[PDB]
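A short write-up of the structure that comes next.
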Amino acid sequence: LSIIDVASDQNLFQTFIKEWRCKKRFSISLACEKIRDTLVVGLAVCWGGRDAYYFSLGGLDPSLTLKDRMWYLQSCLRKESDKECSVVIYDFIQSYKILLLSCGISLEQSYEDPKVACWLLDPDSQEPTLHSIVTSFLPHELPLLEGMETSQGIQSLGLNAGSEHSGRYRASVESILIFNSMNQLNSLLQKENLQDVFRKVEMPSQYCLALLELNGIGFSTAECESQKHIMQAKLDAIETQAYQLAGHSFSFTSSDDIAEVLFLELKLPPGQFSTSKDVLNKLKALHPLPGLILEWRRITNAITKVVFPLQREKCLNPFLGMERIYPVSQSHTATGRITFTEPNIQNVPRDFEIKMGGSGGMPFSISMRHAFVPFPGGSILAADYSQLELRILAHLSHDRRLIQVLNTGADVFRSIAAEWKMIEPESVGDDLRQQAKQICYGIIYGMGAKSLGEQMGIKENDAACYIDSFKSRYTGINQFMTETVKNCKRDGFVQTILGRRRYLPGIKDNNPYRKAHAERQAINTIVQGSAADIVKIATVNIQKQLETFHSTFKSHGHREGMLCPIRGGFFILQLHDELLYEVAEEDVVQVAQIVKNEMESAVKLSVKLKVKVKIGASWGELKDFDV
DNA sequence: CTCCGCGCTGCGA
DNA sequence: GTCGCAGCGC
Ligand SMILES: CN(C(=O)Oc1c(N2CCN(CCO)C2=O)cc(C(F)(F)F)cc1C(F)(F)F)c1ccc(F)cc1
Ligand SMILES: Nc1nc2c(ncn2[C@H]2CC[C@@H](COP(=O)(O)OP(=O)(O)OP(=O)(O)O)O2)c(=O)[nH]1
Ligand SMILES: [Mg+2]
């Protein structure tokens with residue numbers, strides 16, 4: 001195709017930079033090749049048609065020194081008041097990282113990612129690939145990717161150095177394929193009214209998500225190995241104690257040789273012979289072994305799936321003098337939530353105690369949320385949304401009882417256990433509060449009486465009286481739920497607070513399980529997704545105002561090249577109703593004021609949003625803050 | 001065929 | 001190598 005090598009002639013280069021400055025929209029494809037590791041060889045630009053303007057950064061005019069080329073490169077990729085420029089890149093979060101870390105260019109224009117648009121048009125769709133966006137939106141240029149089998153991988157074609165094709169060809173092909181496909185996706189977004197969401201909350205959230213990836217969460221490898229050795233010892237003692245409690249050895253992973261010990265060798269009560277966790281919690285009250293196996297599964301899940309993984313992905317930050325974990329973002333969820341991968345620092349286990357030693361042992365707290373530490377002379381500011389997924393239900397269902405218990409102040413999860421266990425509300429521990437939290441949310445979202453009785457440890461008909469009490473007590477929640485399945489059946493889609501549409505065609509299926517899944521999924525999506533929006537619209541506005549009062553830097557990777565006092569706040573992790581920031585000592589109070597002022601001013605609902613700000617030297621060592 | 005929802009990950013088949 | 005089951009987390 002038309003591949004203009006702009007860096008070949010001096011007059012040809014300056015004409016490309018002149019035309020580049022008149023563009024209010026263009027495309028980029030970072031070209032990366034092997035060393036013979038990654039290495040940005042060049043770049044690709046497109047403003048229309050099948051013209052690709054390769055920007056070699058390594059056959060070239062000697063008068064165009066690399067340094068003179070990099071000045072013009074940053075002269076066109078930086079904002080200058082009302083430039084109105086909107087770039088289109090295939091992987092914005094990783095292209096913004098590679099450009100900042102391998103070239104020194106901190107992008108400041110507007111951004112448009114075709115992958116985000118493909119998800120915003122169908123959250124249930126498959127992860128977009130360049131072959132999946134061309135086949136669906138630009139099929140008339142599909143014969144271009146012929147031979148380029150790398151188009152079927154989520155890695156950008158220009159960033160896939162493993163392909164035998166040159167980095168120039170791979171980037172030039174992608175530059176025109178993503179520019180024209182974005183014009184088609186922009187035409188579809190403008191039709192469904194969702195174009196504003198793509199550029200006002202969604203794509204600017206991926207910018208904050210690219211910043212947190214360069215920042216990374218702190219990690220204390222010494223606190224991990226200490227918490228590990230306490231856990232392995234209890235694991236080592238649970239095996240020996242359990243193997244004496246049964247007389248013979250038995251693998252805690254073989255449900256066959258476990259049900260033998262419990263239901264047969266120990267004559268424990270029971271469809272039957274199930275070593276499930278819902279059953280072993282009921283049998284926990286009869287023999288020490290049903291509780292020792294549940295502890296074996298808790299420690300093993302930690303010392304294998306949160307400990308050993310975290311001590312693998314740890315990296316050194318020589319500038320900050322720390323060892324920080326570098327997770328990966330993933331916003332491709334059906335509810336709009338943001339999850340993390342490699343490693344998932346969202347699944348870090350909660351604070352749990354182990355009792356080791358003679359007599360009644362000795363209490364030993366194991367908070368694995370505690371090795372995550374701030375920088376020298378820093379803090380970790382966490383801000384909760386209280387009960388966001390229930391205050392939203394109050395704004396939609398308008399139930400006069402859910403709003404009553406919301407303004408009261410009681411912990412309704414504890415109050416559920418007070419009615420369940422017939423215990424004082426203040427006596428409800430966290431283990432029972434979490435079990436009652438699952439009972440609270442599941443019953444609202446359509447938990448059956450069979451699963452309720454199995455969790456509650458009571459009969460099916462006994463648990464059915466608890467469900468029918470909820471329907472009678474809270475009556476506005478079901479008026480909306482029956483009206484929600486009315487609006488999803490007539491339309492075939494559920495809409496969030498921002499207009500995002502999840503398409504549920506299974507609500508008309510002939511199978512009762514299939515209609516129920518979509519019926520249930522419709523009620524969760526309208527409230528789980530509306531919460532992921534309220535978080536996202538707050539996440540962007542907090543980085544916006546932190547960038548206003550900005551005598552600081554905006555990311556640890558940004559300041560890694562400018563080098564100095566680390567003064568500003570930083571992003572690290574986002575839980576589905578809680579935002580964590582790594583603020584610096586000097587302005588712990590200012591950021592906490594911005595994080596909380598914006599998390600409330602993010603949306604305006606019937607029920608005002610309550611936000612609880614906490615602060616400390618660890619994600620587990622958190623204490624309240626006044627703001 | 002089988003009835004809260006979303007999400008990731010290691011092991012075993 | 002690939003996917004299901006089940007462990008934890010919102
Ligand atoms: C019938 N029942 C109940 O009502 O529990 C609540 C409650 N509570 C908590 C205390 N309480 C008394 C007046 O406030 C009340 O109504 C609140 C809510 C929500 F605030 F979220 F709306 C949801 C639920 C529910 F669990 F039903 F979903 C119940 C069901 C299973 C159990 F193990 C214990 C109780
Ligand atoms: N359906 C469903 N949603 C859940 C479940 N656990 C968490 N969620 C969703 C709904 C609430 C939201 C926040 O979860 P958290 O665990 O932060 O809960 P919380 O009740 O807001 O927290 P707390 O009262 O302890 O501050 O995530 C669950 O088991 N089922
Ligand atoms: Mg919470």
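FYI, residue positions are counted from 1 along the chain as it appears here.
Including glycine, each Cβ sits where the backbone N, Cα and C put it.
Under the heading Mg(2+) binding site, Swiss-Prot lists A:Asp384, A:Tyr385, A:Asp577, citing experimental evidence as support. A:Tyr385 (Mg(2+) binding site) carries neither a helix nor a strand DSSP state and counts as coil.
Record note (Swiss-Prot), mutagenesis A:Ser102 to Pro (Swiss-Prot position 1977): Decreased protein stability. The unchanged residue is displayed. Look at A:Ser102 (mutagenesis position): DSSP puts it in a helix. Its own atom aside, the Cβ of A:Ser102 (mutagenesis position) has 14 Cβ atoms within 10 angstroms in the protein chains shown.
Mutagenesis annotation in Swiss-Prot: A:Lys277 to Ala (Swiss-Prot position 2181), described as Impaired ability to bypasse abasic sites; the structure shown retains the original residue. Non-local contacts of A:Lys277 (mutagenesis position) by the CB criterion (under 8 A, 6+ apart in sequence, same chain) comprise A:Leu294, A:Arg297.
Neighbours of A:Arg350 (mutagenesis position), defined as other CB atoms within 10 A of its CB across all chains, total 12. A coil conformation is recorded for A:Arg350 (mutagenesis position) in the three-state DSSP classification, outside any helix or strand. Where Swiss-Prot documents A:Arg350 to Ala or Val (Swiss-Prot position 2254) as a mutagenesis experiment, the accompanying text is: Impaired ability to bypasse abasic sites.
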Neighbourhood of ligand 3 - recorded positions from A:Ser102, A:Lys277, A:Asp384, A:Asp577 with Cβ under 6 Å: A:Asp384, A:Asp577
Residues close to Mg(2+) site centre defined by A:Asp384, A:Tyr385, A:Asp577, Cβ within 8 Å: A:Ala383, A:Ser386, A:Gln387, A:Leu388, A:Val535, A:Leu575, A:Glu578, A:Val611, A:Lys612
Sparsest-packed among the binding-site residues, when each Cβ's other Cβ atoms within 10 Å are tallied, from A:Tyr385, A:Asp577: A:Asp577
Cα-nearest neighbour of A:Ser102 (mutagenesis position) within the listed recorded positions, A:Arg350, A:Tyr385, A:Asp577: A:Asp577
Listed recorded positions adjacent to ligand 2, that is, members of A:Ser102, A:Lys277, A:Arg350, A:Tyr385, A:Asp577 whose C-beta is under 6 A away: A:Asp577
Euclidean Cα distance (Å) for gap endpoints A:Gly59 and A:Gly58, 3 residues missing: 10
